[PDB]
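Visitor: One structure, pasted below without further comment.
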Amino acid sequence: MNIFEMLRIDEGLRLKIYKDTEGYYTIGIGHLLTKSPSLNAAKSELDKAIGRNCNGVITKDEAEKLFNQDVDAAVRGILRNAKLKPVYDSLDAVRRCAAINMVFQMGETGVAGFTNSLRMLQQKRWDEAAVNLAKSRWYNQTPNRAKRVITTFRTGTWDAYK
Ligand SMILES: [Cl-]
């Protein structure tokens, strides 16, 4: 297992514009297009991202290239952030995947509210961090996704994905 396989399991693959769990226009492997309610705005964002007139549909190769860009952007965002980088650098490779997964789903700003969880993770207090992570809108709105990610932080294994 690696971060790409983990997120492909969590996000799935759709080659036509769809709505995510919050109602936002998305395509591919969880690529957010826009938070605007306008399908035309989403189609414009898609064409800009791909570099051609897509009319709302992409190929598998295009979806995989967008996904690579999105994972890279999540990693770069962690490494540029003075609050996230020290925690990330303290984690082993499996738990680092759980960190990227959260940033991919919620962004740097979504993970801003997890300050207490981040401190517990840096201190390697895995069970306490797991309970604190679950006391969140994230866990209550996407509980199965959250349970898999939290289990990865708690155990440092891929068991939730096997
Ligand atoms: Cl879920």
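Header lists the method as X-ray crystallography, 1.4 Å.
Backbone N, Cα and C atoms are what each Cβ position is placed from, and that goes for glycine too.
Sharing the record's features from Swiss-Prot:
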ACT_SITE  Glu11  active site, proton donor/acceptor
ACT_SITE  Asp20  active site, proton donor/acceptor
BINDING   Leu32, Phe104, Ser117, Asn132  substrate binding site
MUTAGEN   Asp20 to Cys  Nearly no effet on specific enzymatic activity
MUTAGEN   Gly30 to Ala  Almost complete loss of enzymatic activity
MUTAGEN   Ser117 to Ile  500-fold decrease in enzymatic activity
MUTAGEN   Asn132 to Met or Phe  2-fold decrease in enzymatic activity
Visitor: Measuring Cα to Cα, tell me the gap between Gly30 (mutagenesis position) and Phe104 (substrate binding site) in whole angstrom.
Guide: 9
Visitor: What recorded positions among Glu11, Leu32, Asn132 are found with a C-alpha within 10 angstroms of that of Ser117 (mutagenesis position)?
Guide: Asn132
Visitor: Among the mutagenesis positions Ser117, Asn132, which residue has the largest number of other Cβ atoms within 10 Å of its own Cβ?
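Guide: In terms of Cβ crowding, the pick is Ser117.
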Visitor: Using the structure shown, find which entry in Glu11, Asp20 (the recorded positions) has the sparsest Cβ neighbourhood within 10 Å.
Guide: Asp20
Visitor: Taking DSSP three-state, what's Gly30 (mutagenesis position) in: helix, strand or coil?
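Guide: For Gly30 (mutagenesis position) - judged by DSSP and reduced to three states - the answer is coil.
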Visitor: Restricting to the recorded positions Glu11, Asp20, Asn132, which ones have a CA within 10 Å of the CA of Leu32 (substrate binding site)?
Guide: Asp20
Visitor: Using Cβ-Cβ distances, find the residues under 8 Å from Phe104 (substrate binding site) that belong to the same chain and are at least 6 apart in sequence, listing them in sequence order.
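Guide: Residues satisfying the criterion: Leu7, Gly30, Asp70, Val71, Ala74.
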Visitor: Take the C-alpha atoms of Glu11 (active site, proton donor/acceptor) and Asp20 (mutagenesis position) and report the distance between them in angstrom, rounded.
Guide: 9
